[PDB]
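Following: one structure in C-alpha cells, then a few remarks.
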Amino acid sequence: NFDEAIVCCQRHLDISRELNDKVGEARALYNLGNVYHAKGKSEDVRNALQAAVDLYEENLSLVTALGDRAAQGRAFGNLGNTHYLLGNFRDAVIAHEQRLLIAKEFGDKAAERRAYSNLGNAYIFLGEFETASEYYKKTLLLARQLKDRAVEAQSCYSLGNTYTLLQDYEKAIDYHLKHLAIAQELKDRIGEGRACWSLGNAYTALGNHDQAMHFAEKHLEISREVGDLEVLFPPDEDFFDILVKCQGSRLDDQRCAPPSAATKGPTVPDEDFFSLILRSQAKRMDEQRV
Amino acid sequence: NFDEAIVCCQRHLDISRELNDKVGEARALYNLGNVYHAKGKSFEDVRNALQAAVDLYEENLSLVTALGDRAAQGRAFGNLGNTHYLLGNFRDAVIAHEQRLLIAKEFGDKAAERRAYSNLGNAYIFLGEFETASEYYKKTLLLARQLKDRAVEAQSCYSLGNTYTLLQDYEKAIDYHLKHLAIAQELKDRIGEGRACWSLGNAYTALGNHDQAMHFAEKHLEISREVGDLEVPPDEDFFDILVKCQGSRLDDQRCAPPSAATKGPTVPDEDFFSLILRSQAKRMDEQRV
C-alpha cells in the first residue's frame, strides 16, 4: 500500500506548508519518513531508505525548533534504525546515542534498554565486540530490573554470540545456558532450537565432542518439527535452519518453514549473528590451512 | 539472507537427485519454495520469485503425492494457495485451499480447518463474490468459538463486518463489528479498537446516523493519535493514513515506524478498508449525474 500512502502524506505536507503549519509539516515529514522506511525493508531500496533518512533529518531539525524532546527522540531512534539498515553503523551509533540520553532524561527504562540493545548490534557489525559486550551487559541488567524474562534471554543470547566472536567459548556457553533456561521456562521452542545449535557449536570449538554431539541432536529434533509447521504466533527471515546445515554434503537436515510459520520466538534477539560466526570461523579454518 | 539460503537448498536438491533420494528431493523443493515465497514478499520481478515458488511447490506436490503423504500434500496445497493469492490467481488460490480444507477435515484439524475457511473467504472477497465469502467467514466464526479462540473470533467478526459493508448491509455490518469491538476491549487490543471505531463510524455514516458516526470517529481519532507516537505481525496497510485522505482535512494522518507497526491479535489477516473506501468512492461519482 506504499503508494497510496505516500501521496496522502505528500498532500498533508503540501497543505501544511501552504498553511504555515509548523507542527503538521513535522508530522507529515515523520509519516512520510515512516512509509519510506517501511518500503525500504519490503538496491533501489537504498533510494527508499536514503529518502527516509533525509525525511527524518528534516523533521528532526523542525521538532527541535519546536523543542519537543520526545519527538526529537522518535526521529533519532528512527534515524538509528534506518542508518543501521543502510550500513552506516557510524551514523547509527551517533543517533541511538542521543536516543539513549533522551530515554534517560525521561527515565524511560524500556527505551533505555532498547537503545543499549540497538547500540550493541551496531558495534557488532563494526567488529568492535569488546565495546559491544559492554552494552549487552547494560541491556541485561536493565531487563532484570524491568522484570522482563523475554528480553533477559535475548541479551543472554546476544552476549553468547558476542563472546563466541571473541573466541571466549567458556563465557559464551555460560550466557547461552542462561538463555536456554528462560527459553524452556517460557516454553519458547524456536528459541530452544537456537540455543542448542549455538551451544553445540561453541563446544565444538572447545573440543567437547561429547557435549557438542548432545546439543546438535536437541537442535536437530526441534529443527525437524518446525519445518512441518504451517502457522506461528516477528518475521524471521534469516533462514537459520538452512544456513546452519550447509556444511559439506551432509545436508539432509536442512529445514525451512513457509512465511506464515516463519516467526521468531520472544527470546531470540532482533539480531542473531550465527552467519557471522559461521563465516568467521570459516575464514579461520582456511587461514590455518597453511 | 535469501541468496545464501537458495544455494544451500540447491546443493541439497542437487545431491538428493544424484543419490536418487525421493524424500530429500521433495524436502529440498519445499525448502526452496519457502525461500522464494518469502523473497516474493520482501524483494514486479517479484512475480519471478513468486511464480518460482509456485513452480517449486507444484513439483514437490506431485512428488509427495507419489510418496503418498497426505499431511505433506497438505503443506504444499496450503502454500500454493498462499502464493497464488499473492499473485492474484484467486481462481487457483481457491482450488488449492479447498484441498487444504479437505485435508484438515481428514485429520480432524480444527485450527487448520478454520485458517482455510478464513483463507477462502479472503480469496472470494477479491473475486467480488461477497455472498459466497460471508458463507466461509461464518464457518470460520463458528469454528473459532468451538476452538475457544477469542482472538480469531474477533477477526471473523471484523471480516464479516467488512464483508456486509461491501454488500451495503450496514445493519448487519455494525452488528458484527460491535461483537468484534467487544472482544477487542475484552482482550485489550488497542490497535484493534482503533480499527473497529473507524469501521463503525464509517458504516453509520452510510446509514445517516451522524450522531453515532461522529462518536466513533472520535474514539478512533484518540487511539490513532497515540499509536503514532509509539516506537515499539507486520502491519503494512498504512491504515491511519489511508483512512484520513479525504479532502483537505488531513491533520489527523498517523503512521508508526516499522518497529511499532504491528497489527493486533483481533485484526484479520486482511482488512478491506481500502476496497470499501474505493468502492463507495466509485458510487459517489456514479450518483454525480
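Note that the numbers count up from 1, one per residue, in the order the chain is shown.
If you're wondering, the header gives X-ray crystallography, 2.8 Å.
Every residue gets a Cβ built from N, Cα and C, even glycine.
The GDP binding site annotation in Swiss-Prot covers B:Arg249, B:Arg254, B:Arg283, B:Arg288 and is backed by experimental evidence. Its own atom aside, the Cβ of B:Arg283 (GDP binding site) has 10 Cβ atoms within 10 angstroms in the protein chains shown.
Residues annotated as domain 'GoLoco 3' in Swiss-Prot: B:235-257. Under DSSP, the residues of the domain 'GoLoco 3' (B:235-257) split into helix, strand and coil as follows: 4 helix, 0 strand, 19 coil.
Under its mutagenesis entries, Swiss-Prot includes B:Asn82 to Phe (Swiss-Prot position 210) with the note: Nearly abolishes interaction with NUMA1. The local packing around B:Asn82 (mutagenesis position), expressed as other Cβ atoms within 10 Å of its Cβ over all shown chains, amounts to 23.
Among the mutagenesis results in Swiss-Prot, B:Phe126 to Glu (Swiss-Prot position 254) has the note: Abolishes interaction with INSC. The residue drawn here is the original one. For the recorded site, B:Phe126 (mutagenesis position), the DSSP three-state label reads helix.
For the mutagenesis of B:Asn162 to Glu (Swiss-Prot position 290), Swiss-Prot gives this note: Abolishes interaction with INSC. The structure shown keeps the original residue. In sequence order, B:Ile125, B:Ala173, B:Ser199, B:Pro268, B:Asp271, B:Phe272, B:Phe273, B:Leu275, B:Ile276 are the residues near B:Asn162 (mutagenesis position), counting only same-chain partners six or more apart with C-beta under 8 A.
Quoted from Swiss-Prot, the note on the mutagenesis of B:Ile276 to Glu (Swiss-Prot position 635) is: Disrupts one GNAI3 binding site. Reduced to three states, the DSSP call for B:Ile276 (mutagenesis position) is helix.
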Near chain A - the recorded positions B:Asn82, B:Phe126, B:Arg249, B:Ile276, filtered by Cβ distance under 8 Å
B:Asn82
Where B:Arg283 (GDP binding site) sits in the secondary structure, as DSSP reduces it to three classes:
helix
In this structure, which of the binding-site residues B:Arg249, B:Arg254, B:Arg288 has the fewest other Cβ atoms within 10 Å of its Cβ?
B:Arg288
Across all the protein chains here, work out how many other Cβ atoms are within 10 Å of the Cβ of B:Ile276 (mutagenesis position).
20
List the residues of the same chain that sit at least 6 positions away from B:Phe126 (mutagenesis position) in sequence and have their Cβ under 8 Å from its Cβ, in sequence order, or write 'none'.
B:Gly88, B:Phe90
On the three-state reduction of DSSP, what should I expect for B:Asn82 (mutagenesis position)?
helix
